[PDB]
Each structure stands twice: as structure tokens, then as C-alpha cells.
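Participant: Starting off with a structure, shown below.
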Amino acid sequence: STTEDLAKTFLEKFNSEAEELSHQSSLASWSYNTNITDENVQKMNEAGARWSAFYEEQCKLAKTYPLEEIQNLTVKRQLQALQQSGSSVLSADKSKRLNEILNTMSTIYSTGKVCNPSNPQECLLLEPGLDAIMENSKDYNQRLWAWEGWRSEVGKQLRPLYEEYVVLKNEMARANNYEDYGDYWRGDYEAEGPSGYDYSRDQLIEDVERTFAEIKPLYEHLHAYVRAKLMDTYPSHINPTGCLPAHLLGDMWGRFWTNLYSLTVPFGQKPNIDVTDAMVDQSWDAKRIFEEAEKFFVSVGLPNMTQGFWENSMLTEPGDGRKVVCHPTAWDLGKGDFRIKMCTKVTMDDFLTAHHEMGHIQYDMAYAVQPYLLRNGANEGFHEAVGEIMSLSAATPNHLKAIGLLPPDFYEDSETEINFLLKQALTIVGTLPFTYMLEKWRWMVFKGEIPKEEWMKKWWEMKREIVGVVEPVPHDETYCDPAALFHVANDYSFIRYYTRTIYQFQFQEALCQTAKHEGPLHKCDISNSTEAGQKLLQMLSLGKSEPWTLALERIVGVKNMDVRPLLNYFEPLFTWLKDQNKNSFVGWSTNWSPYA
Amino acid sequence: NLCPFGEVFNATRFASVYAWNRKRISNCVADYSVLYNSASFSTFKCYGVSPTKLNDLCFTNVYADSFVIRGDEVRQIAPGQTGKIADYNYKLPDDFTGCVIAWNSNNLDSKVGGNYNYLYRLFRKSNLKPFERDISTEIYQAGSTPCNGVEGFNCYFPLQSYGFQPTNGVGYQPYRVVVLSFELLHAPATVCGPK
Ligand SMILES: *[C@@H]1O[C@H](CO)[C@@H](O)[C@H](O)[C@H]1NC(C)=O
Ligand SMILES: *[C@@H]1O[C@H](CO)[C@@H](O)[C@H](O)[C@H]1NC(C)=O
Ligand SMILES: *[C@@H]1O[C@H](CO)[C@@H](O)[C@H](O)[C@H]1NC(C)=O
Ligand SMILES: *[C@@H]1O[C@H](CO)[C@@H](O)[C@H](O)[C@H]1NC(C)=O
Ligand SMILES: *[C@@H]1O[C@H](CO)[C@@H](O)[C@H](O)[C@H]1NC(C)=O
């Protein structure tokens, strides 16, 4: 009778056909990833094709039920997720060009290579090789050749394509009733919801900008400290009141400062905590590593893992003769099939990875009580934040003691704590400016507020003002440097990495208040807290079923981002950094440049 | 003259739930010990019948309805339950007197690449009456538009296939089920226990 009834029936039929076709794609995708053969490439491709053909048909059919007459918000959410099609609104000649641009940009990034003026035959690719330079080299000129060459040989080629990409993508969004491609991306944070739980796509910018405001004083002092320490490494090319040269930031773009740790380490004599040797000395194996991880979730009230997990997962490099993908991936193959592919080594890092990937599996397992289309994270930021709070608790010296990898008498020293919170800042706080500025530029190019004639002028103006970062060599509009990063050439939103981060620490602060933690948050383990796993599981249960505002409020008590958590994790370092930067300038000038 | 329960529980082939199979156990002596002893059964719930007192008693008829569903659906085979299976495949009355027995079939009824031979009814205009059976293939007309037998927009084939792959989770795994209905009234008792 009513349209809502027809929709429910429509959805029920979709779910039965989709669950099996998705599952079959997962299964073929798994057999390629655990058995790299040409035969399983075809079957992975063919199975994902059938599913992709099915998903598109259903999206078009779903548009046939008008959302205005759908009173059930859960039905509405599922229809909404389905109804969004994308480039389908564009004319087919256009759509082929857009995928022609997209595939060209991606191949240029993957097959791009740069050659040293010295030895005009030693040309190097990004991975491996250039990426090594940009992460390990301490030579100003070596790193410059890499940074400029990448933005020269590859960035210049991508420039005309990117300008076409903007126009076509903007029309696609304008046709889909969005102002620009940026508004289109910012809908992933939209929520209609009930009362107080709505979120506007424009409101995302407000909340990204007020929160980044509050991160800025911490970033400034981390920035002043790194500049000082780098002044010792590169004295000829660093100015104590100026921005930092972009080719000296520890990777090709300066997205993480993690590899500046050797040069910025506060107390280099004090070594880092590494239980690798203990695990080897206690004859630990992949099986033990993942068993400890299951125990960690059991301790907080969560599910044991499934027998399928244990039987069906790749938790060790196969050997046999099978070529495998060894990048750590948690799955959800559908239908109660929950697996991890890790080529797990007996190292502290892979111990910590296991805890993160089983926090994926555990999110996966809780939201499977949900309709197929309402079975992901509340937004694109929630899933990796859940994994992250699991590496945070499990690397605390108190966990590592209790599970027997740190002696019961372990010396927690203030210096080793500070050396830790630095390495964390260089990764976690480092990126928060890089991230915001990339996405502001893209959002503002897409809105048309940045002319094509000024693109890479505002780019580098904005890196100066916001990120505190300066162009080694000057760059004109024969350049697309935004797009010498993967995510920008391969058409992926970036603010996820910023949003993850603020959520991460909001979640931890609230789970650690339910476990009634006394003291520094950086030292919290939620182990043995049944109350915390209730709050956690009250979110994870929901999936994309309720507004993301309500999912947060159920862990954290608040409907939005708050950086007060992040800042309290790092407040230890803030104080140290400020006293270590008292006879230093804190901040940057937008004017100095290494070249003029 | 034993009652042939091994023909129901130890059958090589089981049925789809929409075409559930019924066997009459009548005029015979019953060995209930086989049922209660076996620990293979992951579900053994009785409503109205005390499993032990059955040896003492006699019922005119014992019906043995067998089908295959998935594990998270086994709960639906019980009085008062709702769901696709209860509503559209196999209904038990609210005054049901008998026992429900189930077990995991993944060793037999699952196949690499999947076994799509067991089916279930996804849509139906009305809920099944207690112990009703619907084997019709008529196209489900959800909207006001007639389907004309072709299937299309708001017009669906009413039966969908379970897919059973050995790697599925227990709630998505095949479960062979047996429902024993015990009838103690309005006919001359013919199925007796050993007592
Ligand atoms: C690897 O794939 C081949 C076909 O390419 C298949 O015959 C073989 O059994 C597979 N091995 C495993 C263990 O998956
Ligand atoms: C929406 O539909 C679902 C269908 O499963 C139903 O359970 C639920 O009670 C309905 N109401 C709301 C507003 O959630
Ligand atoms: C799973 O959790 C249950 C309930 O505490 C426990 O009894 C069982 O032993 C656990 N399963 C394992 C680890 O075998
Ligand atoms: C949890 O409690 C048990 C028993 O008191 C203890 O052995 C274990 O170390 C505790 N785990 C943590 C990390 O608190
Ligand atoms: C099925 O066979 C087993 C072993 O042969 C036997 O123990 C059991 O009683 C049989 N089941 C029935 C219902 O007779």
C-alpha cells in the first residue's frame, strides 16, 4: 500500500541478494590476497564486478521510493545509503572522460619516477626509493632533488588533468543537488537524525575550524621545538623565526614528523620501551599474540573471537609457496565470517597491531546485528579510532607488566614518558595541520574561491600560515603539488584523519573515566573494566543505524568533536615544550623562504 | 514394529523449510532413548510434553516434520515466535505440545562455493496458519501494479535460497531441525512407549 511498505519489501529483497553477492566478492578477494595467482585475480575481479553491477541497479531502483514519504529513519538511512549513485547523473561521454582522468592520475602516481641530475641513469620510483630518501636521509640537497623532482616530473604532468577533474566533478555534484564536490564529500558527516542529533554539511567546516584553533598552541610549540633541533642538523638552511623547508619533514610531503624522532628526541640516552626481546625470550608466537588480544577484549566485557576467525584467518605468512599480501587487514567477509590477514612477527609493533585489528573485528561483530546497509561505522572516522584506543591501552607499561612482558618492578621515568609523548606528537599532532590545510585548499578550489591562476600560490601561502611550512624551491601554476599525494590523485577525502584523531582521545578519556583511572591519560589501560566495554559496545552495536552525533554521545556524553581530550593526553609534553621553547620564538613568519 | 525415528533424524537428505516434510509415526513402539541420549543435538526443547513420561504414555499420532534453516532462525521454531520462518515457512501453534530438536549440519549441508539448494519463502501476503505449507511459486505482487508472472518492479519471486559455505558463522550455518508433535486426544492411541 504505502511507499514505505514497498520500500521495506524492496530492502528485504536487496538484503538477501546483496549479502550473498557481497560475501562472494569477499571470499574471492580473500583467496587472491592469501594466494596471489592470476586465476584468483580474475575471480576477484569477476566477483566484484557482478556485485558492483548489482549494487548500481539497486541504487537506481531505490531512488524510485521517495524519501519524503518514509517515516522510519532506519529504513530512510538504508534507502539514502543506497540511493546515492554518483557519476551516474553525468552524461556517459563525460563519465568515461572522468574515469579516463582518474585512471591516468593514478597510473602517473604509481608509475612516476624521478632521476638524479647526478647519474642520469639512476632514476628512482616513490616506493621504494624516493620514499626511503624522504624518510631516512639527512642530506639537504639529496632530499631536495627528491622533493622537487617528484613535484616536477609527476606533479607537472598531473596539473592539466586535475583542472579538468575539478570541472567534471563539480558538475557531478551540482547535478546531484550539491554546491560543489566539497559539499558532496562533506555529506559523509551529514545526519538528518531526530532532535539535537542533526548535522549540516556546512557545520563540519565550523567544527573543524574551531577545533583546529584549539590544537594550534600545541602545534606551535611542537613546531618551535623541532625547528630548534633541526637547526643543529641543517644549520645553513633553517631560520629561527621562519617556516620549515618542506623537503626536511621526514617524508615526501611532511604528512607525519615521525621520522624526525632521531633528530628531535628529548632524552636520546634513555631508550624506548620495547618488549620484543621479552616475547622472543618467553617463546611467544602469532597464536599467543592474538590470544592475549582476545583476552584484552574479554577483560572489558566483549565477545571472544569466533572459531572461524581462528580456523580461517591468515595470522602468519603462509610459506607453502603462496604469495600473500602482508599488509595488516581486518575483514568482515559477511555472514559471520570475521578474519584478519597479518603476516605476524614476534615484535612489539605487531603485538600492538593485533589489538587494533581485533578492535575492527570487534566493531564488525557488534554491528552485524544491524541491517546490511547500516553495518559500518557511524562515520568514516569511528572505525580506526576504535582500533587506536586498543593500541593505546596495550602499550601502557601497566598492561605490559600485568601480562608479563615488563618486570613487576619497572621504572616509569619522566624522561621516557616525555620521549614517548614526543613520538606520538610527531605522528598524531604533526598531521593535524597538514590534514586541515589540504582539505581546506581542495574544499576552496572546489568552491571556486581559489582561481586556477592562484592555486599553487594559495597552496603555499596556506602551508606557510597554517602548517608553518615553506617551499624549498619556488613553484608556479605549472605545478599541482596538492596532487603529488596519493589521496588527491586517487580521489579520496582526507579530513577523516583529522576527525579520527579527535574522536580517538574522546573515546579513551571516557572509557578511562569509567575504569576510574587515576592519573595521566597517556598511561590508561581499560583492561578489567566491564563497565567501559558496555559503553564501548553501546556505540559499536549501532553502526550507521543512528546519527553519529548519538553514537559519540553514547560513549563520550557529547554530540560533537572536543579537543580537550587530545590536549590532556599531551599536556605533559605541552609543559615540557613551553619551557624548552622559552628562550626560543614560538610561531613562524610567512615571509622567509630558503631560496630568496 | 519399532517407530522409525532413524528415518527422520538419520535421513541422508533433508528438506527446505518452505517445503517441510512430514512423516506419520503411528501404530508402533517408541524408543525415545535414542533422542534424549544423543548429545549431537544443540537444541532440544519440549513444550507440553515431559520427555521422560513419554515412555509411559501413548498418543494417537506422532508427526515428524523435518527441514533445514540457519542457526539464528532455530529460535523461530517455537510457540509465539515471529519472523520470516515462523510467518512464511513453518508455524507452531501457541498451544503446541511436542518437542523441537536441532543440530549443526555444516559438515553435510555446506559446500565450498556454497550450497544454494535449500530455500525459504521471503515474501507472502499472509502469515502461515499453524502447520501450513506453501509451495507456490507465484510472483509476489507488493504494489498495485500486476506482475503478469514475469517479475519486475515491486514484483518479486517469493522464494530465496540460503547459501551455506563451510566458512560461515554459526548463526549463518545450516541447522537440520525435527519437530515432533504429540497428539493425545480425539483418536485411538496407537504409538506407545516401551512401558
Ligand atoms: C591457489 O590458487 C590455485 C589456482 O590459482 C588453486 O588451485 C590452489 O589450490 C590455490 N591454493 C590455495 C591453498 O588457496
Ligand atoms: C522501523 O522499522 C523496523 C523494521 O525492522 C522496526 O523494527 C522499527 O520498530 C521501526 N520503527 C523505528 C522508528 O525504528
Ligand atoms: C568464551 O567466553 C566464555 C564465557 O565466559 C568462556 O566460558 C569460554 O571459555 C570462552 N571461550 C574460549 C576462550 O574458549
Ligand atoms: C585482570 O585481573 C587478573 C586477576 O586479578 C589479573 O591477573 C590481570 O593481570 C588483570 N589484567 C589487567 C591488565 O588489569
Ligand atoms: C543415528 O545413528 C547413530 C549411530 O549409528 C545412532 O546412535 C542413533 O540412534 C541414530 N539415530 C536415530 C534417530 O535412530
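Since chain B takes its numbers from Swiss-Prot, the residues it shows come out as 334-528.
Per the header: X-ray crystallography, 2.9 Å.
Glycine residues also receive a Cβ, built from the backbone N, Cα and C atoms like all the rest.
In case it's useful when we look at the structure, here is the feature table from Swiss-Prot:
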DOMAIN    B:334-527  domain 'BetaCoV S1-CTD'
VARIANT   B:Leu368 to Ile  In strain: Omicron/XBB.1.5, Omicron/EG.5.1
VARIANT   B:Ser373 to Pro  In strain: Omicron/BA.1, Omicron/BA.2, Omicron/BA.2.12.1, Omicron/BA.2.75, Omicron/BA.4, Omicron/BA.5, Omicron/BQ.1.1, Omicron/XBB.1.5, Omicron/EG.5.1
VARIANT   B:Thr376 to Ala  In strain: Omicron/BA.2, Omicron/BA.2.12.1, Omicron/BA.4, Omicron/BA.5, Omicron/BQ.1.1, Omicron/XBB.1.5, Omicron/EG.5.1
VARIANT   B:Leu452 to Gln  In strain: Omicron/BA.2.12.1
VARIANT   B:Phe456 to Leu  In strain: Omicron/EG.5.1
VARIANT   B:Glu484 to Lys  In strain: Beta/B.1.351, Eta/B.1.525, Theta/P.3, Iota/B.1.526, B.1.1.318, Gamma/P.1, Zeta/P.2 and Mu/B.1.621; May enhance affinity to human ACE2 receptor
VARIANT   B:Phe490 to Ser  In strain: Lambda/C.37, Omicron/BQ.1.1, Omicron/XBB.1.5, Omicron/EG.5.1
MUTAGEN   B:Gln493 to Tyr  Reduced host ACE2-binding affinity in vitro
MUTAGEN   B:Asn501 to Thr  Reduced host ACE2-binding affinity in vitro
Participant: Near chain A by Cβ (under 8 Å): which of the recorded positions B:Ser373, B:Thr376, B:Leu452, B:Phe456, B:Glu484, B:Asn501?
Facilitator: B:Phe456, B:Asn501
Participant: With DSSP assignments reduced to helix, strand and coil, which class does B:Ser373 (variant position) get?
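Facilitator: In three-state terms, B:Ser373 (variant position) counts as coil.
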Participant: Where does B:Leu368 (variant position) sit by DSSP, helix, strand or coil?
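Facilitator: SS state of B:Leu368 (variant position) = helix.
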Participant: Taking only the Cα atoms, work out how far B:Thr376 (variant position) lies from B:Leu368 (variant position), in Å, as a whole number.
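Facilitator: Cα-Cα, rounded: 11 Å.
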Participant: For B:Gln493 (mutagenesis position) and B:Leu452 (variant position), what Cα-Cα distance in Å is obtained after rounding to a whole number?
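Facilitator: Pair distance, Cα basis, whole Å: 6 Å.
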Participant: Taking the Cβ of B:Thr376 (variant position) as the centre, count every other Cβ atom within 10 Å, in any protein chain shown.
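Facilitator: For B:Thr376 (variant position), the count of other Cβ atoms within 10 Å is 18.
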Participant: Excluding near sequence neighbours, so keeping only residues 6 or more apart in the same chain, what lies with its CB under 8 A of B:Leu452 (variant position)?
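Facilitator: Long-range Cβ contacts: B:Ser349, B:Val350, B:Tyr351, B:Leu492, B:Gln493, B:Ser494, B:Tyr495.
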Participant: Using other CB atoms within 10 angstroms as the count, which residue among the recorded positions B:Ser373, B:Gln493, B:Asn501 scores least?
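Facilitator: With the recorded positions B:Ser373, B:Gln493, B:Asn501, fewest surrounding Cβ atoms within 10 Å: B:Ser373.
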Participant: What subset of the recorded positions B:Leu368, B:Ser373, B:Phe456, B:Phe490, B:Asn501 lies within 10 angstroms of B:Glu484 (variant position) at the C-alpha level?
Facilitator: B:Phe490
Participant: Can you figure out which of B:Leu368, B:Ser373, B:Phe456, B:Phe490 (the variant positions) comes closest in space to B:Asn501 (mutagenesis position), comparing Cα atoms?
Facilitator: B:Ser373
Participant: Note down the number of other Cβ atoms within 10 Å of the Cβ of B:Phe456 (variant position), including every protein chain shown.
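Facilitator: Within a 10 Å radius of the Cβ of B:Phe456 (variant position) lie 18 other Cβ atoms.
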Participant: Could you tally the C-beta atoms, other than its own, that fall within 10 angstroms of the C-beta of B:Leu368 (variant position)?
Facilitator: 18
Participant: Measuring Cα to Cα, how many Å separate B:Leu368 (variant position) from B:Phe490 (variant position)?
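Facilitator: The separation of the Cα atoms works out to 38 Å.
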Participant: Test of understanding: give the count of other CB atoms lying within 10 angstroms of the CB of B:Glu484 (variant position).
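Facilitator: So the number of other Cβ atoms within 10 Å of B:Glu484 (variant position) is 13.
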